[PDB]
Structures are given as C-alpha cells and as structure tokens.
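Enquirer: One structure follows; several queries about it will come next.
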Amino acid sequence: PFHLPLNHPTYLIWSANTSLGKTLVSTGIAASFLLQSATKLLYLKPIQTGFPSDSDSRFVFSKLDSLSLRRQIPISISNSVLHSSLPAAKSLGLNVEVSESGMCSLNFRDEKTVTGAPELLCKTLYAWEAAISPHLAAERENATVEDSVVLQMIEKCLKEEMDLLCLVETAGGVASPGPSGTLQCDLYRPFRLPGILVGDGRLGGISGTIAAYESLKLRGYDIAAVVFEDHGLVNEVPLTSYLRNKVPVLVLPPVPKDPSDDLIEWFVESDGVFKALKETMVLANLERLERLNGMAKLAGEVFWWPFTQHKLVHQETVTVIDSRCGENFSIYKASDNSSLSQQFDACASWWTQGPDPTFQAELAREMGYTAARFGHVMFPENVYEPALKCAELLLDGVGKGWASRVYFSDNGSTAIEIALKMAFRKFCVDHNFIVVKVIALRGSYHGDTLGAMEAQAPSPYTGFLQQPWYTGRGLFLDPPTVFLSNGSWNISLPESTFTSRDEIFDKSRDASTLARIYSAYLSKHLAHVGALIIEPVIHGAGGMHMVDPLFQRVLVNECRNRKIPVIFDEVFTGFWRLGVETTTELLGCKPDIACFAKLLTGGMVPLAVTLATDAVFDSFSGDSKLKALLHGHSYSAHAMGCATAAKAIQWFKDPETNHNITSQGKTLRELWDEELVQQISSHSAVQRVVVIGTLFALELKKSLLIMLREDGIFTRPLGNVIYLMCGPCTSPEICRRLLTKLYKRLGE
Amino acid sequence: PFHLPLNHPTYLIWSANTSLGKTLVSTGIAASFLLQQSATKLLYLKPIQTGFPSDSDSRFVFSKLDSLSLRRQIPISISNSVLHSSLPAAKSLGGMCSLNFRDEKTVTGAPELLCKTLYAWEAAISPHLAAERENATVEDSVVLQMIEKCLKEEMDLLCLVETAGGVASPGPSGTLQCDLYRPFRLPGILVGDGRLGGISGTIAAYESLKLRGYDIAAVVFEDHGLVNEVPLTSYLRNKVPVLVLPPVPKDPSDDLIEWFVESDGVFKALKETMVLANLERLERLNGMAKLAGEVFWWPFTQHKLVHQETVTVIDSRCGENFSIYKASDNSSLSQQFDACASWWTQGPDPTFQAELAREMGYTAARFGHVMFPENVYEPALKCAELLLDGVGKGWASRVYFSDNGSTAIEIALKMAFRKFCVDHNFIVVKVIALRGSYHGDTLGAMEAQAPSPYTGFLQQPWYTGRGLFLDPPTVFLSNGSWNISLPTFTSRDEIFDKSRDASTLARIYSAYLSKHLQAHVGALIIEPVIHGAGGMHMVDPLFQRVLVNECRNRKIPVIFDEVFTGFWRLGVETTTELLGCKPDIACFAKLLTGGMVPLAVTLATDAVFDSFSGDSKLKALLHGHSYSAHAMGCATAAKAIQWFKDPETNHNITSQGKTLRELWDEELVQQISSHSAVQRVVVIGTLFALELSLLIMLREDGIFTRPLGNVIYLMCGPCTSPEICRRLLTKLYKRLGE
Ligand SMILES: *Cc1c(COP(=O)(O)O)cnc(C)c1O
Ligand SMILES: *Cc1c(COP(=O)(O)O)cnc(C)c1O
Ligand SMILES: C[C@H](N)C(=O)CCCCCC(=O)O
Ligand SMILES: C[C@H](N)C(=O)CCCCCC(=O)O
Ligand SMILES: C[C@H](N)C(=O)CCCCCC(=O)O
Ligand SMILES: C[C@H](N)C(=O)CCCCCC(=O)O
C-alpha cells in the first residue's frame, strides 16, 4: 500500500564501505543544487548511529551554512532528529519517554530560516548512541525499529514535502545490517529508489566498489553514477572499463588529511565534479520519466498481447509495471503526479506467482549463479546438477510413490502434449495398435497448442477462430461441481450440504450413494478412448470450478480398471496453489502421467515437467531411435529453470522458509479469513464462491475490477468469474485485507 | 582444451579486500594439513604477486611453516620458487624475466610443502598498473595455462591457489581476477572482514563470486570484537560455515607463532570443511550418470541405447566449452566444445556469458515475472523495439511472445489462417511447405511438417500433415564447387545473388509452383535457407524466393520460420536478407535469448494483426502461455540482440561490413567436401555441416556434437573465434581419415 511520487528526483546515497566520503558526497550534491527560487533540498538520514557526537545530518546542515556564506547565497536551513534511543536522548539532557519499541520522539529541531530563500531540510529519522552497526545498537539500547516503520516513515516525509531534489543517505555499506538485522539493500528494496554509489579510491577500492555495485544490481536497483575520492591510484579506469562506460564514474580531488580542515575550499574545488554528479542525477530522472510517460502508448503500438482484443484495450487501461517486490507490482501512473504505487498481483500473473519479497531476492541470486555456472547446457544423454536435483525433488515429492521418470518441457502446453504422446503409446501397447480419443471433463483446459487443444472440449478457447484444425477430439463429460453458497457447501450435477469443505474431500464418501451412481454413469459411456486427462480438483481456465473430487476419483479407477492411461494435469494445481504440493493428496488416486508448470519455478521463469510411470516409460524402450519419444524443445531442462524450480520446490515445502506451512507438513494453513469467506458467499451479487489453498474465486449473479484496481488490487477475470490468487507464502493478514476490499466493493 | 584433476582438493583463496589475513589463512590451512602425525603434500600457488620482493606471500608461507614445524617438532621438506618476475623485480635480486630462483630445505620422506610464485612485479599496487609500469605483462590464458602445468606436474594432497587482492581486483591484463579464474571454476574459500564494514564487504565479495558461478566452501575472518559472524551466518542461511579467527597480535614485531597455535582449532575446522566438501562434490559427480539414467526421460532419445558409459557429466559451462567430469580419465574435469550449440541455442562468449548472468539476476530481482496482457514493462517493450527495428525491419508491426519455437510456430498458423479466412472470408485449410522442413513438436507445429522420422503414429496418432508438401531443390558444396539437386555454381554467392531472379530456373520454378498452386491452401511456411532438423539441407534460395512471390501473389500469408536461422546462426540477423523477400509472419527463438533461457517471438504485419480486431474477446487470438513475455527472457534477449549485432561487443561483426565474417577455414572446408567419405558439405555463418562412431572420435578431441543420423555438424556461436573453428575443422578432418 505504498504511494511515492516521481515528479521530483529522490536518490539513495550508497557507499561501498565506511569512511569513503558518503556524507561529503551528499553535501556537495546538496550544495551544487541549493547554491545556484522555491528550490528545495530534502536530505533524509533514516538511520544514524554514534549519535550525537556523529550526526551526518548535522554535518550537512553545518557545511551548507558555511558554503552558503562562501557563495554568499542565503538559504533557509533545518536539522531535525525525530527518534533516538534512550541513551541517545539522555546524551542531550532529556528525561524523554520510551515507546513499546524503545524509541523516543524528540522534539529536537534546529531551524535557521531565511524567508523565500532556497530551502534545505535535513532529517535524521532514527538515532542510536553507540557508534556501531545499527543492528547491535538496537539490541544494546533496547530501541528497535521494524523495516516497514522505517520505510513508512521515509514515505511520510517524502509525501509531506511533495526545483526539488531529495537525498536519502544510507547507513554503512551497501550490504550492512539495519536496526532489525535486515541488510540495508534489502530493507530499501520495496521502494526501489535509484541511487548513486560512493566508491573507494583507496587500494582495494576497485574490488570493493565493483562488489558493492554488483550487490545493488543483484537486488534490481539502478545506479546513476559512481563517485569516489582520488587517492592517486587511478581507480576510475578499471571501474569505467567494467561499467562499459555505461555509468559515469566521477573522481573527487583528495580530501585534506588535516583533521582541523574546514573542507570549505575542497568543496569549492570539487564544484566541478558535484555540478556533474547533480546533473547526472537530475537528468537520469527526467530520462526515466520520459520513458515511463511513453511506455503505454508504445506498448499499445508494438505489442500483440495474448488473450486480448486490442480494439477494446485503451491506452488508459494499459498498466505500466516498473518492478515487482514479492506479491506487489510497482505501477507508474502519470495521471497522478506521476507516481509509483504498490498494487497486489491478485491474478498471480496468470497463476505463476508465489515468492515473498524475501524469496524473490534469494531466487534472483540463485538464478544469476546458475546463469553464470551453466547458462544453458545440452540435456539429452547428459546430466548436470540443477536438472538432476530438480528431478529428484519432483519424484520424492509431487510424484511420490508412483512416478519413475521426469520429462522436461518449457510450459504447460508442451507438458500436456508430451503426456498425450506418452499416454497413447502406453495404450497402443496395452492393446497393440486404429483411431484414438481422449476422455475429459467439459470445461477442463490444458494449453493452447493444437494437441493440448484437442483434449479440450468446445469452449471460448477452442473453435474455428483459434485453430481451424481444432476438432474437439475426445469424449467430453459434464462434471458435477462443488461450491460455497450462503454459508454451506453445495453441489451441481448433470441433469442425469456437506458439513464442511473437508467432508467433500473425505474418504467417507467412497462408500456413498453417489460413488455408485457415478460409477454407473461412467461405466456406461465406457472412436477409441486412449487416455484420461483431468484438471484435478479445479477447472482453471474453465472458470475456477471445483469438480467433485469423488467423481474424479471414481473416473480414475474406471479408466485404470480399463487399462486406460491416467493423465493428471497439475499445471495449475501443483505446488501449493491449492494448499498442497500435489492434488494426488486430495483425489486419493494416483495417475500414470502428470503435468506441472506455472508454480513449478516459483513464478520466475518458465519450465515444465511431465512425470511418468516405470511402465509408461517402458512403452518406448525399443531398438530404433524411431521408437523413442521424439519430442523435445531446444531449451529442454534449461539449467536456469531447473535450478530455480529445485529451489522453489524446497522453499515452499519448508516451514522454516514458508511460514504458511503447517505441522504435518503436507499442508498449508487456511489463508482466507473464515469470516469474510462466509460473508461473501452470502452476498446478493455473489452467485457462488470457491475457496481452497491460495485460491479465492467467486462467480457473479470490466467494472468491479476497476474498483479493486483503486484499492490496489490487480486481477484478471474469466468473464463473470472473479478471483484473488496469492502465493504459497502470503500472510493471511494480507488476504484478509484483500477480502475486505473486495467485499466493500461488492456492496456496489 | 584444459584438463585438471579432482582426486585432490584444489582451492582458490579469495579475500573481500586487502589486509584481512588472506596469507595467514593460507598459512594456517597449510599448517593444519602438513603438521599431523607420510607422502602428505601441500602445493601452495601464488600466481600473481606485487610488491616483490619486499613482499612475498609465498615466502611468508614458506617461512611460517618452517617455524610452525619446529614448534610442533614435525620435520617437512619445503621449497619456495619464483618462476617469472618483471625486470625491475628481478634486478631487486641482483616482457617477463624467467628466474632460476628456488629455495629448498629438503627433509627426505617428510610431508612436503611446495610454494610457488608464478608471476611477480616490484611496485606495490594493482597488478594491472604494475604490468604497464614495468612493461611486464601476462595474458590470462598464459596465467591459467601455467597454473595448469603446475597443477598437473604434481598430480594425502591439498593445493591452495592464493588470489591477489580483492575478489574483483584487476589482474595484470586488467581482467578482474574473478573473471580471470572463471574458466577453471575452482571452488574456494573467502577470507572476510572482521572490522567495521566487514559485513557489507564480505557479503558483496561473496555475492560477486556467486554471480560468477563459483562455489564457496567457507568464509573465515579475524575477530575484531564486532560479532560480524552472526549477520554473515544469518545471511548465508547457515548453509556455509563462517569461521572466526582470534585477534591477531597488533605488535608489528610479533612472531604470530603462538597465534597460529592458538588458532589451530579454527584452522583444523577450515581444512576439514575444505577436504570434506571436495569428497562430497566427488561423491555426487561419481553418482550423477547412474542416477541420470534412472530418473530422467531424455527428449529425442531411445534409452535402451544409452549406456551409463555414454552419459556425459556436465559440471559447468564457460562460453563455448562444457566442463565435463570423467571418472574414467582419473576423476578429472576437462573442457569440451559444445559443437551442437546445445541444440542450436548457443552463442555467448565466456565474457558475454558473465555479462548475461548479471543482467539476468538483476532482472529476476527487479521483475521476476510480471503479467503481460494489457501491461508494459521495460525488458519486454525494449525487446519488441529491438525486434521490429532489426530482424523485422520494414515489414513487421507486431510482436507476439511465446515460450519456444513450437509455440511460436503454432501461433503463426492461427495468425496466418485468420489473415487468409478474412482475405477470402470463410471451409478446410492446409499449409504449403517443403518436404524435410521442420517446425516444432507440438501437434500444430507438427501438422505443417510432412512425414518424417519426426512424425507418424508412433509419435502422435493425430498427425496427418494438414498440408501440401513439395520436394525442394537443395544446394551443397562438393569437391571444391557448389552444386544443386532438384526433383554447378561459381561461388556460394552466385546463389543468393538476385541476378538469378532472371535465370532459366526462376521461370521453371515459377511454373512448377503455379501448377500445384491454383483441400485449400491456407499458409506458406518455410525454414528459410536451411532445413535444420531435416538434416542441414540448404534449400535453393531462388526456389523459396519464387515460392514466396507465388503465394504472396495469391494472397496466401507467408510464414518465415527463423527459429533456427534467426540472429546470426547463418551469419545474418535475419534471412530476410538472403531471400530478398519479406514475410507476413516470422518466428524466432533458440538464439533469440543468447542461449541462456527460452523465449520465442512471432512477428506480424499491420494486416495480419488487424485480422483479429473485433468487438468480442472471442474474436481476439486466444493463445498465450502463463509466462508470456517473461521479463527474464525478454531482458536477456534484448541484450543478446544488441551484443551480437555490435562490432564492439561481437568481434566477428566486420568493422567495415558489420556482419558475421567468415568463420570456417576456407582451405579446410574445401579439403573436406573434397574427401572420400564426405558426401556433401553445407557451410554458412556459424554452421558447418556435412553428410556421409565419428562422434566418438571427436569426443576425444574435445568436441561434443549431436548427429542427424548420417548428417554430422559443427555449430559455433555468433562470437566464436575463427582460430577455434579452424582448430575444429582440423580435428574433424584428421578423424575423417579413419
Ligand atoms: C496454465 C495451464 C496450462 C498450460 O501452461 P502454459 O504454460 O500456460 O502453456 C495447462 N493446463 C492447466 C490446467 C493450466 O492451468
Ligand atoms: C528448433 C526449431 C523449432 C522449435 O523450437 P523449440 O524451442 O525447439 O520448440 C522450430 N522450427 C525450427 C526450424 C527449429 O529449428
Ligand atoms: C601490493 C599487494 N599485493 C596488494 O595488497 C595489492 C592490491 C590490489 C588492488 C586491489 C584494488 O584496488 O581493487
Ligand atoms: C530438438 C529441437 N526441437 C530441434 O530443433 C531439433 C530437432 C530434432 C533433432 C534430434 C537430434 O538431436 O538428433
Ligand atoms: C558508526 C558508523 N556510522 C558506522 O559505520 C556504523 C555501521 C557499520 C557497518 C556495518 C557492517 O559491519 O557492515
Ligand atoms: C495463460 C495460460 N496459458 C493459462 O493456462 C490461463 C488460461 C487462459 C487465459 C484466461 C483469461 O483470459 O484470463
């Protein structure tokens, strides 16, 4: 729910290490900018230790008072400190009071106002006595501050004062722990502010500057310039070379070694460089805004969007996504004051999404490492770690006790297509062959490649308009569904209450009236049927229909008894989407072939996987290459996606890394506030609701999505079906905030 | 062509910065290892050394072990050699000088210490400056090569290779040290920073080694009472051990001999961690093939024919070369050229690969993956721009993202047919394509393929090839001249020359086509210039050019499938430049993304686009995978498109011409086509193919390649040095003589 503005440049001041000029750099910049109308410089120092002997914010205040007298250019100036620890406060003669977190709100302020003059505003948000890493100071002086509160506070300040330049001076190195222990570069990530890196002009500064630089990149920050103090080592050359001259490297003149030195003539001597640095920063912002302000119009002109009728998409609809931090997009809207705002990704970018901000950062690292170690290496007949590992994790988990082989493809569609080739051989070897057909459930869906399309029954997705070869190539049955209405779980079956959601999934029902009834209607219908293929539990693209699990269980046994290969398509259900790692756990039955993707890779990159039985495998063990399965894309098992998936499989499953993971460990905890779920099932305009795992869907008895968009919720519809989808790691607090927004809106 | 062994642990000693204990660390380790109560041997390499001879890390290790040896009272042979210095450095001892310099103190039978400084300079700054000041330089290869000699010369046993400076400090050549060592990908440990700011410094140094795909077995630093190890371990999720050495004596006069003893605990730990991590790495390698065969279902492979002995273990990749573990050749990693370009995806330099990695991490971190439809974000918008201004120059107006070639092709068909079934308002449709052409393994991409090893009933009942398939004239090099097969040329260029537009064959072609032209033909689809999966057949360009005009004249949509030809594979960015004609729809992948990750793209005409501009969503093209335009692939492709095209980043792009130069030895391509066993040869851009066990022989010459039955090819990246291709043809030619 953040909302920062871009009409005015706002920069982080980073530094490779300690004692490298960071605050001088801030001061030069502030100076070059102020000593030249209602021109205003806002200097934030959000974290400060060694207070009050050291106060970078005071220094900036001080040195500008001085530089102002030198240029003879009056200015208003102020230096405020908002919160300190108790010890820090005492150091200022202060019987101040401590909050539940150990901070004091100081009244401390230090204005020297000159009406109408260019204004300087310096602020230290949080201060500690001990001149040490904030993380230690916080525990020593029992004064802590949560990352959110820090960012939140910076946001208040930022908005309170929004020509204009804002500098936000970091504390310590790029990767130095903040008060909470969170490395500083991770703490600021949610805001993704551009910045400059104060480098190291000493011996070892090349290595130190490049590493610090690389570590900001690795977090997806942008660095407008690198600056350092000349120590006669000619450090800037290797720096520029490495930066391919794509980022300017400014070299400040040596600083006076005499501790008594004013620096006032050094600042003057360095005007050149500071002028440059300021322009580079001011510039880069304008250029960043120019591109943002043209991206929608250009998007509309150059893109061919999937599943979109362009005639209906207006530029004012086109969403500009500048970055993503876990569940939230950062979205540029110029119709504001040109501002970036968080907006929840509630379609999970087509059901691919899962990662924490935290996980996302970790994944990135793993990916860069994998890119660097393997990039992409030839799969067939070869082995390499990320792939071997991914396969092991897949078999010991989602394919536990049934799967023996893992076949890699690039996505769901390719996965499904391979499953068909697979199923049919198993069949046409079980019965030695004719003409084959799938059996599937109407409304089920399996990808948009022609083969994956054939196992789909006629739908908005099929026809003559999509594929003029689309026939509708199997035997399609209408499935009973299940859903939540006015506070109880119901059922809908072909013309031909449960006490709770679990009751439905229960084994109590294997001996019910309906198991027999189902068994009968199936056995009847069972132009040759070659394979069974289902979207276990949920019909996704179908409109988030929960299929009666018992129906599917029975159907699986029916085909299995008939020696028909069973294909589970868990591209959508797999890996925690529904609150379990496989739906194998919800149907009670196992398949012969299953397909995975979307969440397989934690929503970072596409990879897909098709698991097989020792038997389905064997049905291709011949003597000619011609009896092998000749399907395989160029990027088969690409190390990247493999390594990534390997990591997501583990992280999502582990109660340590994923805090939604429950005790038994086979299961997610409920994420969707029980109360609101009932509430929404009881709604006038709500026809039905389906809720399980990370999925909250409803059906209705362009408009409501509009309202949700204003509440910071991006989501995609399925015509009249409207859903909220989180990741395997989203906090129930967030889901609850999410249901609230949606409910209020329904009242419209 | 490198060949280093893993039966003995070999580690780089990295350090976050200068003055942090690096050489102490090396010394403790060496000590913990040699002062135990055999033919136990420690090889200490210091490949780069400045400040020589006042400073000699190699001498320090030599000295301190002499001392520690008397302290534990455990004799050892010891030696300290300096191989090359600069002239100034040499003079300081009464364009590199080679020195005799050696300093043995041999004790027969005792555990041996072997210290070596490979290259030394006298001044005390970054090697990169010392090299230009003392006019003594050394090329990265020569450095690595030298370390390899030493490594092999002396191959229980532990070898330490002590870096110079920071993780990211310039070597003599200017190459950051972490890049210089990449080709070897040796595991290592990172000596961290126990001082104020060491947390940030240690993490960034660490992340910069990871970003280069190195593995770090432990981090160690000297306690300065700041409790630095906690944030370190937290950050490392305790997955890497963080060893904390006790404070070092601040008195400059201190022996350190009692500190080293005091730190034995930590050094034993550190040595074990290192020794142990190698055994664990080897255990995994030594089981990977067997396990691969048990767990994998390999594409385009008959498992019954793949023996464990065949399974290749790939430990990493550095540009064009795999690092391959063979337990056979004395559990050793060896370079092996990726001459199938991992199914024609490959392109990147070692250099480019590193750059790409960074770009990808940044992209993963900035975007991971974000919803495409109706949205815009930079890597995607950028990629699209670069695509239209280049490969789709002056014809393409739309870019449609999919995940691979197959998905790309499938979308093209949906696209083509609507354009058609709106040009003629509709029936039943079928493609026209050339026999042997290929377009992916999804059923739709399969239909536009005529019967082949790839199609059938065994491969998919639903195949029927919904098309009209013509047998195409081909072209090829034989006994020193370009020929033709249809159902002699002066030079290869007389072939894509458009003066042949007015030849006898243009009208003959025009006629054979026009006949079959006017069961409805809905779209034209070709593999421009080359039939890839078909067996590397060069199709007569003129034939295709004509055929395009023929269909275009008939208002039939034209689909170029440049999934294989796109982006420099053939020495050009598109084949639009070789066919003279333009299409209505084109498909790209494989090299689109520099061979790093899969992405694919289908370009369209303003018109083909418009044929889907209705009022219902049901009218729109309802095709689109979950990862449509995934920021990663997009950002990556954007970068590869630029890098490959730019003479600055890609040195095969002629400075004057601005295009792939000629790569394959002209002399040797002739000798080959002129050879007995060699039936034909096709050679253009990055592709060298011939038609006719031999892959076995090539494997021994360090060349990994896939066949197409009897077709046998060598495929490099848009950036491979002709020197390498020449070395490549040589190997292949010699083998043919067998
Ligand atoms: C998304 C999906 C697919 C297809 O995966 P893509 O990567 O989108 O091709 C197949 N089946 C189901 C149930 C899906 O949800
Ligand atoms: C490789 C290839 C394809 C298919 O791409 P994948 O990513 O392998 O599915 C299509 N057409 C041609 C000519 C190709 O070479
Ligand atoms: C002289 C001695 N070998 C030494 O510590 C050299 C430092 C190397 C340069 C590291 C840098 O500036 O990044
Ligand atoms: C594999 C990928 N679809 C491709 O373009 C190549 C086609 C098949 C070649 C099979 C081989 O390597 O022998
Ligand atoms: C007191 C001074 N401001 C200071 O450098 C504190 C932070 C130290 C950096 C945290 C690290 O070790 O990485
Ligand atoms: C996008 C991916 N191929 C997938 O399976 C999702 C279903 C199709 C899109 C449904 C919609 O229009 O929102």
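Residue numbers in this text run from 1 along the chain shown.
The deposited model was determined using X-ray crystallography, 2.8 Å.
Here the Cβ of each residue, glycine as well, is placed from N, Cα and C on the backbone.
Sharing the record's features from Swiss-Prot:
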type: BINDING; residues: B:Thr23, B:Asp57, B:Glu162; note: Mg(2+) binding site
type: BINDING; residues: B:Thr50; note: substrate binding site
type: MUTAGEN; residues: B:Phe300 to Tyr (Swiss-Prot position 348); note: No important impact on the enzyme kinetic parameters
type: MUTAGEN; residues: B:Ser334 to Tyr (Swiss-Prot position 382); note: Reduced substrate channeling leading to slower 7,8-diamino-pelargonic acid aminotransferase + dethiobiotin synthetase activities
type: BINDING; residues: B:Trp343, B:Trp344, B:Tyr438, B:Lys590, B:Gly624, B:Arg706; note: (8S)-8-amino-7-oxononanoate binding site
type: BINDING; residues: B:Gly405, B:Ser406, B:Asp561, B:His625, B:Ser626; note: pyridoxal 5'-phosphate binding site
type: MUTAGEN; residues: B:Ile724 to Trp (Swiss-Prot position 815); note: Reduced substrate channeling leading to slower 7,8-diamino-pelargonic acid aminotransferase + dethiobiotin synthetase activities
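Tell me about the setting of these features in this model.
Expert: A sphere of 10 angstroms centred on the C-beta of B:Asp57 (Mg(2+) binding site) encloses 23 other C-beta atoms. In the three-state DSSP classification, B:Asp57 (Mg(2+) binding site) falls within a helix.
For B:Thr50 (substrate binding site), the same-chain residues 6+ apart in sequence whose C-beta sits under 8 angstroms from its C-beta are B:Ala120, B:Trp121, B:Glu122, B:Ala123, B:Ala124, B:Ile125, B:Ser126, B:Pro127, B:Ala130, B:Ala164. In the three-state DSSP classification, B:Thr50 (substrate binding site) falls within coil.
A 10 Å cutoff on Cβ-Cβ distances gives B:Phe300 (mutagenesis position) a total of 20 other Cβ atoms nearby, all chains included. In the three-state DSSP scheme, B:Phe300 (mutagenesis position) is classed as coil.
In the three-state DSSP scheme, B:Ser334 (mutagenesis position) falls into the strand class. Long-range neighbours of B:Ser334 (mutagenesis position) (same chain, six or more residues apart, CB within less than 8 Å of its CB): B:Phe2, B:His3, B:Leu4, B:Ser323, B:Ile324, B:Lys326, B:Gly702.
Just so you know, the Cβ of B:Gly624 ((8S)-8-amino-7-oxononanoate binding site) picks up 24 other Cβ atoms within 10 Å once every protein chain is counted.
Annotation note: B:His625 (pyridoxal 5'-phosphate binding site) sits in a coil segment as assigned by DSSP.
Around B:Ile724 (mutagenesis position), the same-chain residues six or more apart in sequence whose CB sits under 8 Å from its CB are B:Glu320, B:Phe337, B:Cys716, listed in sequence order.
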Enquirer: Give the number of CB atoms, excluding that of B:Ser626 (pyridoxal 5'-phosphate binding site) itself, located within 10 Å of its CB.
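Expert: There are 28 of them.
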Enquirer: Work through the binding-site residues one by one (B:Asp57, B:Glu162, B:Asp561) and name whichever has its CA nearest to the CA of B:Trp344 ((8S)-8-amino-7-oxononanoate binding site).
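Expert: For B:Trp344 ((8S)-8-amino-7-oxononanoate binding site), the closest Cα among B:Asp57, B:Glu162, B:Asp561 is found at B:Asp561.
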Enquirer: Near chain A, which of the recorded positions B:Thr23, B:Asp57, B:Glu162, B:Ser334, B:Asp561 can you find when the cut-off is a Cβ distance under 8 Å?
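Expert: The recorded positions close to chain A: there are none.
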Enquirer: Among B:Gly405, B:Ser406, B:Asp561, B:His625, B:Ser626, the annotated pyridoxal 5'-phosphate contacts, find the widest CA pair distance and round it to a whole Å.
Expert: 23
Enquirer: Which of the recorded positions B:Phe300, B:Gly405, B:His625, B:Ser626 has its Cα closest in space to the Cα of B:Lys590 ((8S)-8-amino-7-oxononanoate binding site)?
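Expert: For B:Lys590 ((8S)-8-amino-7-oxononanoate binding site), the closest Cα among B:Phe300, B:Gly405, B:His625, B:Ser626 is found at B:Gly405.
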Enquirer: Roughly how many angstrom lie between the C-alpha atoms of B:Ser626 (pyridoxal 5'-phosphate binding site) and B:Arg706 ((8S)-8-amino-7-oxononanoate binding site)?
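Expert: Counting only the Cα atoms, the answer is 31 Å.
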Enquirer: Taking only the recorded positions B:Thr23, B:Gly405, B:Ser406, B:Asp561, B:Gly624, B:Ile724, which have a CB closer than 6 angstroms to any atom that belongs to ligand 2?
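Expert: Near ligand 2, sequence order: B:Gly405, B:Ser406, B:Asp561.
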Enquirer: Three states by DSSP: which one describes B:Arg706 ((8S)-8-amino-7-oxononanoate binding site)?
Expert: coil
Enquirer: Return the whole-number Å distance between the Cα positions of B:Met155 and B:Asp156, the residues flanking a gap of 9 unmodelled residues.
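Expert: Between the Cα atoms flanking the 9-residue gap there are 11 Å.
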Enquirer: In whole Å, could you give the widest CA to CA gap in the (8S)-8-amino-7-oxononanoate site formed by B:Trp343, B:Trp344, B:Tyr438, B:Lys590, B:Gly624, B:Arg706?
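Expert: Taking every pair among B:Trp343, B:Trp344, B:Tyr438, B:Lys590, B:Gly624, B:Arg706, the longest Cα gap is 32 Å.
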Enquirer: Scan B:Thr50, B:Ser406, B:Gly624, B:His625, B:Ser626, B:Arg706 for binding-site residues whose C-beta lands under 6 Å from an atom of ligand 1 and note them, or write none.
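Expert: Within range of ligand 1: B:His625, B:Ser626.
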